[PDB]
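Working notes, structure below.
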Amino acid sequence: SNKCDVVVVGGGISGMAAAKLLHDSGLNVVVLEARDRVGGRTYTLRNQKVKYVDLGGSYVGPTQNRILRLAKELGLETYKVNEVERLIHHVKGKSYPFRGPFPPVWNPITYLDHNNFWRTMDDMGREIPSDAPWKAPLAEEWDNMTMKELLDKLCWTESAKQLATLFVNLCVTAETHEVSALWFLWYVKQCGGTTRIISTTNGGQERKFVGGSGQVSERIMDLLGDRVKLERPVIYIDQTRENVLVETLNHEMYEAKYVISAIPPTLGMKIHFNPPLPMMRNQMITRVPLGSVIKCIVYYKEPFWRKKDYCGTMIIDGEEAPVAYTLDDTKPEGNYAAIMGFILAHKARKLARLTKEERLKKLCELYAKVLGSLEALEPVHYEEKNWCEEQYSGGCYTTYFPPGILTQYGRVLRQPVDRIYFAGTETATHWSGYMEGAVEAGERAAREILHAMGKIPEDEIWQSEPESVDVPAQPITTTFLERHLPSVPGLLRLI
Amino acid sequence: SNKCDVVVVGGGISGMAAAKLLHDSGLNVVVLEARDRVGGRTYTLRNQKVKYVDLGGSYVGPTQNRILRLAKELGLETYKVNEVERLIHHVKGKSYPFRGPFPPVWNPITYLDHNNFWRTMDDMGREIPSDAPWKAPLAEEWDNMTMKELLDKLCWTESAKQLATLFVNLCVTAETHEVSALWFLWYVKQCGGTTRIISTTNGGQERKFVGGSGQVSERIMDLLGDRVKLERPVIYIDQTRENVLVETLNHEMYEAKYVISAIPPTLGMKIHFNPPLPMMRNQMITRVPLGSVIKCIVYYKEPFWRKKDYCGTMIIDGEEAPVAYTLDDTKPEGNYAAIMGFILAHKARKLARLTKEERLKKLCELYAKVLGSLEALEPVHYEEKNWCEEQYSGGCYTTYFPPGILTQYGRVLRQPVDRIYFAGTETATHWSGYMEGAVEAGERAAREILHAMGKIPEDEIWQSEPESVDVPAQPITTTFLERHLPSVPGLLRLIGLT
Ligand SMILES: *Cc1cc2c(cc1C)nc1c(=O)[nH]c(=O)nc-1n2C[C@H](O)[C@H](O)[C@H](O)COP(=O)(O)OP(=O)(O)OC[C@H]1O[C@@H](n2cnc3c(N)ncnc32)[C@H](O)[C@@H]1O
Ligand SMILES: *Cc1cc2c(cc1C)nc1c(=O)[nH]c(=O)nc-1n2C[C@H](O)[C@H](O)[C@H](O)COP(=O)(O)OP(=O)(O)OC[C@H]1O[C@@H](n2cnc3c(N)ncnc32)[C@H](O)[C@@H]1O
Ligand SMILES: O=C(/C=C/c1ccccc1)c1cccc(C(F)(F)F)c1
Ligand SMILES: O=C(/C=C/c1ccccc1)c1cccc(C(F)(F)F)c1
């Protein structure tokens, strides 16, 4: 057997961030990666047609100071997602260009309903602790309701209900009726609220890495050399003896003092445990699916949308549209012009039966309609990835909690099992579900093991991150009218 | 590599019934079983204090003709669960004895709401095909609401909402807010409806096996001899070559023409697949958890409750009660007097924090109050099993579907993946979740493979079961008034119009 101080299961950003911190503290680390590659839910494809493209996680932005710091130390640079020209909201077969992060509305009742919905998501969020959403004062009430129920209660207009549905589908790649209200409200709040989570400029989608996010995991693998084992799916963990034993599918045995599980919670199911897991984790890891998404990038000769004062951002309401959301994926130079689109949730399941060519055709036709341009019908290249297919992801972007699970099993996610500590973006308290969360969770799990070894004190397990000098955050502001305009039932009760 | 015709993964009832059918038709089978025993979600404990007790699946009843035929052929007998004396419905700290399957009400408004609740469960169920619940005309609308939402719309009284909530908790060991309305309605309909599923006499809970349900799996293991491999958890299935390779955790390798997967759907996750599963199954096996229950048996000197004209059946509403449902678990000889209780859904999680002794004390105190009996505080023995702990079950009794899953992923549950066929009670169309559904699924999967091999025609894959001559089924009947009395909203509409 191959002896070390710590085995990390998973060579995603979270596993790699963990292994780097432990290695940098002078411990011997092994990273056991199931796939022939590192990066996990990040994946950068290189070819001559795209140069590079993020088919998995891509965007970073202000307040994501851990992934920005790790990436800068690895020699990476960011560029800004194109948001110079107008965003488009496509509603009832028509494109409404706009500026500012929130699609505007003109009907005064619809205005009150939209304003109240966004404001209420943040008001509810203010009562949800980031590190313990189950301690929300209304935790059971919010957890025993789906986001569909909350939207049916909140939204007096079909316009607001359609946009709020798209918001849920886009943010967590799941249907409103699939997810806990408490969990979804936690998710938005732990990213700093509605504005921060939905924003390109001054939000989560502001920036990409030059050369792709995959370089984060690849460059940590570069530091670690053959301490990283590719095509080592972990099948068995035995804690009954003096050192922990970890076995891979190809019959290698690794012996360590500690283990970091840096995989999505449910992918714990792929490992056989001796002794059995404690009951609450044994059931928790059956209750926590990941969402459903096809990430699709269509390439063009030029970023032609810019010529009509469109930035390439499309927000597309309704059942018919295969893609509800797009961003300009063009490179900083104005070349490899591209639209990034998400096929979300049930649409990722329905449109999977089509061929690659059939999806390209559908997307090109939708883009032509929304951008009002025949150029959208002339793609030079297409790349796509269905994350629903992935045995060692289970989906993307992240794990969602169905109604009832977060209050009953949420405490279990980070709780150590003997000498196994838990990383993975799912266990983060800030931008959980993001590459930022992956770094927070890996460094924290690494530091829990340094503390178990007597190397650092308790108060250094959780560590604040200095603000990026390169990507400073601007404050989230509201207007007097946003804070004080009544809800629809507000305006009704007054009459 | 050990060569055979069919590797069966799982030696529960589903796997052992599959194995048996294949063996009887002259094929070489291997059963690979994770545990040091067969039975799975059935487990009969034997010691001198209890003689035998079912800590897992126990009850069989009329219309469950496949498990009755299999058990009869294996030499087993059934006896009747005691329902001679009165049932108890305990609500708001008081016990109301009754007779008949449904807890009665007297308040006329509350009577209309109770009758309408049960009638509407059955009305909705008749819209839902047993073999394709996602083809129900309103499948999307029903699957996109939880049973909590449905009971909030249906029940115009708290009395009905509290009884309906217990019905869900007890039937599927999950909360109303955890489960799809479509899935629950399907689950009840495929068991023959509300009356059949809740009933002791003429229903699911009518009988037990003399000596325990574990003997079904044991006696098939006896017939198969060393074809059954204990402590062989399957870790890897490879379908890239002519013959399927199945690897176990102890590095043994099995080679077959076909595999039957007879494990709970989510326990599919414990196997690494080459090539990867198709997309829809890959995601479906992360979306289908099992429920939560502790089965608890408290032993007494005598079945003292019978002397107060109580059969031992207690239906106990609300939050404080650790146990919402009990049955008499006394042996047919009238000795090893015992009460079987379920700790259901969130209570199975919450009370797992206590010691065995503390759970025994809380059950005795509850039973003392409900039965109006200090003797309930004098247990002679206690056995319990928290199925939430089992690595190779995931929970009990069975897999539930959260909102949105059965319409998106339902069709893949029993869809073959190349040379892999799916057994397990979860894949049944009649008494899915039960030992009955385990037999139907195991035999149907075996027959799918017999057809793939050209040994039987396609119209022999699905086979009806002759009705037991030993446990014949009384039909489910209603009265005119039960069929035609209005709902509460119906009565209000009449009042308006008048
Ligand atoms: C899929 C996706 C995700 C995504 C996104 C768009 C798509 C299509 N957009 C993002 C965005 O713009 N910005 C962002 O910050 N995040 C975005 N995401 C999500 C992001 O990619 C993830 O949050 C992040 O990558 C998570 O990293 P983490 O390290 O937590 O998890 P992982 O990447 O899944 O890594 C797991 C690794 O473990 C391996 N594995 C799995 N099972 C085993 C076993 N049994 N043995 C050994 N290794 C195992 C996996 O192969 C993987 O490499
Ligand atoms: C838990 C329970 C269930 C139950 C019940 C009360 C409790 C506490 N009451 C019942 C009742 O009164 N009447 C009834 O008809 N059903 C009742 N149930 C349910 C019943 O026990 C189950 O429906 C039935 O036993 C299920 O049978 P099936 O054969 O479908 O499934 P299983 O019993 O879980 O067997 C699966 C076997 O597979 C093994 N396993 C799991 N993973 C692997 C791997 N990777 N490799 C190999 N073997 C594996 C398990 O160990 C098990 O033996
Ligand atoms: O939630 C949003 C985007 C989330 C996101 C998450 C991960 C990767 C890319 C985008 C969002 C963005 C712009 C507008 C809207 C809105 F207002 F709902 F349409 C939502
Ligand atoms: O649904 C019931 C029982 C289901 C069941 C399933 C498996 C094993 C034992 C009980 C039930 C039984 C008696 C009364 C009631 C009722 F009416 F809801 F209170 C329900």
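Going by Swiss-Prot, the residues shown for chain B are 2-499, listed in order.
Method of determination (from the header): X-ray crystallography, 2.3 Å.
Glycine residues also receive a Cβ, built from the backbone N, Cα and C atoms like all the rest.
Cβ neighbour count for B:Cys172 (mutagenesis position): 24 (other Cβ atoms within 10 Å of its Cβ, all protein chains included). Among the mutagenesis experiments that Swiss-Prot reports, B:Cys172 to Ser is described with the note: No loss of activity.
According to DSSP, B:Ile199 (mutagenesis position) is assigned to a helical segment. As a published mutagenesis entry, B:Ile199 to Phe appears in Swiss-Prot alongside the note: Alters specificity towards synthetic inhibitors.
In the three-state DSSP scheme, B:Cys365 (mutagenesis position) falls into the helix class. Cβ environment of B:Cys365 (mutagenesis position): B:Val299, B:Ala377, B:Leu378, B:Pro380 lie under 8 Å away, each six or more residues apart in the same chain. One mutagenesis experiment catalogued in Swiss-Prot, B:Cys365 to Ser, is accompanied by this note: Complete loss of activity.
There are 15 other Cβ atoms within 10 Å of the Cβ belonging to B:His382 (mutagenesis position). The note that Swiss-Prot attaches to the published mutagenesis B:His382 to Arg is: Significant loss of activity.
Neighbour count (other Cβ atoms within 10 Å of the Cβ, all protein chains): 23 for B:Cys389 (mutagenesis position). Quoted from Swiss-Prot, the note on mutagenesis experiment B:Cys389 to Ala is: Complete loss of activity.
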Against chain A, in sequence order - mutagenesis positions B:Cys172, B:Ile199, B:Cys365, B:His382, B:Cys389 with Cβ under 8 Å: B:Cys389
Candidates near ligand 4 among the mutagenesis positions B:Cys172, B:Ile199, B:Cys389, judged by a Cβ under 6 angstroms: B:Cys172, B:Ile199
In the chain carrying B:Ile199 (mutagenesis position), residues 6 or more apart in sequence that have Cβ under 8 angstroms from it: B:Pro102, B:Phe103, B:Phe168, B:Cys172, B:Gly205
Integer Å distance between the CA atoms belonging to B:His382 (mutagenesis position) and B:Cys389 (mutagenesis position): 23
